[PDB]
Amino acid sequence: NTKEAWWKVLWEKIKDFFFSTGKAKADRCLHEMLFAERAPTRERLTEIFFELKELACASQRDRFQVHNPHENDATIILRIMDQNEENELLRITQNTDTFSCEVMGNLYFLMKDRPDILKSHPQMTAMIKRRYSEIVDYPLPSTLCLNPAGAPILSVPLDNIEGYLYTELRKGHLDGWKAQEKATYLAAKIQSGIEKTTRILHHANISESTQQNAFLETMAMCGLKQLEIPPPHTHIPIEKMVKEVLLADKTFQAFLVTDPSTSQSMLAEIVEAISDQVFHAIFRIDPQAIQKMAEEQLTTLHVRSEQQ
Amino acid sequence: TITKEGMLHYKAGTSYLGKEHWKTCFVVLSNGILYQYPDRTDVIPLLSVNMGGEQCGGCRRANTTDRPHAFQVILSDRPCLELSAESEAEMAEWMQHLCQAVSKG
């Protein structure tokens, strides 16, 4: 009970959404969230929310609501409502480059992060705008923001990466698609991660065995399997899904063909950067964190191979 | 065009060992800029920051430790300016002006 003034209070109005273990775990969620050494990342803060919603009694989930004011993307608000939907216990607001958190209407923190997915490019602003998806119980990349030096901020609608899934739910009953991807996507991610670290560490003589032996190691530690082979084609991958929902834009298609140096170069990042989030929306795994721990296997196996 | 001024106690300045002290400073938020002075007339600002731009990354209410109404000003090139007002009321007031100017430019 060495909890904070408003922590104690908030708890006392919410302590009964959570049962048994849900209770103690929710508490540390609220901890990481509001009362840790530092404040959460924009993306972590959003995880923490839907970590709570998961922990809440099915009955009390109508209390966890997410919406863009005026249905306008540029902002997405996350909030917890009291029993009688009278006043907000917890409110998280996420704009373009800032996010903030309210508790009982006390401003608890405002953070400014830097939401440019196109950083390898100093000429180019590129933001993802999100709005809540019911099929995935999480926000999803719903609009792209591109700020060139040449053109005023072009927006690109994305409602149809979500639309590709409502189409897959209303087929064979989904999880089948959800099986293949999780096991394709992360195999791709580890693979990538490996090769990438061998290219930068060209001089260190990382064997093809280490490369192979590390790939299998993370595939293991994650519990992932490679069938896959031979990749059943009745299955549309997110990677492609994204490329597709960018093909039919007299705004975006024609954009790509300006500052083309920077031609197909800048594209594979935008697409990738999108997929990750859409993927993360689905499985709630940070594909990158894996890639790192893969890039990490490889170095600590190579380091390990100067012993054995 | 002033916004706010007044006395606060900052931990940020400084650290010895065995935790540290809470020293008094004077702080002014004028226009978009936060100036922090040693006291009410020591004209050389112990630190100044542009809340609006790259040098700051926002504010949070601090992990109330030994000192009652604490909060911090997030600075990317790595202080964090630690601060404690006198009353909860006084901190709400700072917190809201400070976080206001971050959302501005």
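Residues 21-328, in that order, are what chain A shows, numbered as in Swiss-Prot.
Method of determination (from the header): X-ray crystallography, 3.3 Å.
Here the Cβ of each residue, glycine as well, is placed from N, Cα and C on the backbone.
Close to A:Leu130 (mutagenesis position) in the fold, though at least 6 residues off in sequence, lie A:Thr118, A:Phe119, A:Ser120, each with a CB less than 8 Å from its CB. One mutagenesis experiment named in Swiss-Prot is A:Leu130 to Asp, and its note says Loss of interaction with host PLEKHM2. Fails to induce host endosomal tubulation; when associated with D-131.
Look at A:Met131 (mutagenesis position): DSSP puts it in a strand. Taking all protein chains in view, 23 other C-beta atoms sit within 10 angstroms of the C-beta of A:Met131 (mutagenesis position). Looking at Swiss-Prot, you'll find the mutagenesis A:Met131 to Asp noted as follows: Alters interaction with host PLEKHM2. Fails to induce host endosomal tubulation; when associated with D-130.
Swiss-Prot lists A:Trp197 to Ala among its mutagenesis entries, and the accompanying note reads: Fails to induce host endosomal tubulation; when associated with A-201. Mapped onto three states, the DSSP output places A:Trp197 (mutagenesis position) in helix. Shown in sequence order, A:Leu185, A:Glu188, A:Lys191, A:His255, A:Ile256 are the residues of the chain, 6+ apart in sequence, with a C-beta less than 8 angstroms from the C-beta of A:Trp197 (mutagenesis position).
In Swiss-Prot, the entry for mutagenesis A:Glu201 to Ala states: Fails to induce host endosomal tubulation; when associated with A-197. The structure shown retains the original residue. Sequence-distant neighbours of A:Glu201 (mutagenesis position) (same chain, 6+ residues apart, CB-CB distance under 8 A): A:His255, A:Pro257, A:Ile258, A:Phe299, A:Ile302.
Using a cut-off of under 8 A between C-beta atoms, the mutagenesis positions A:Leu130, A:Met131, A:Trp197, A:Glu201 that neighbour chain B are A:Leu130, A:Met131.
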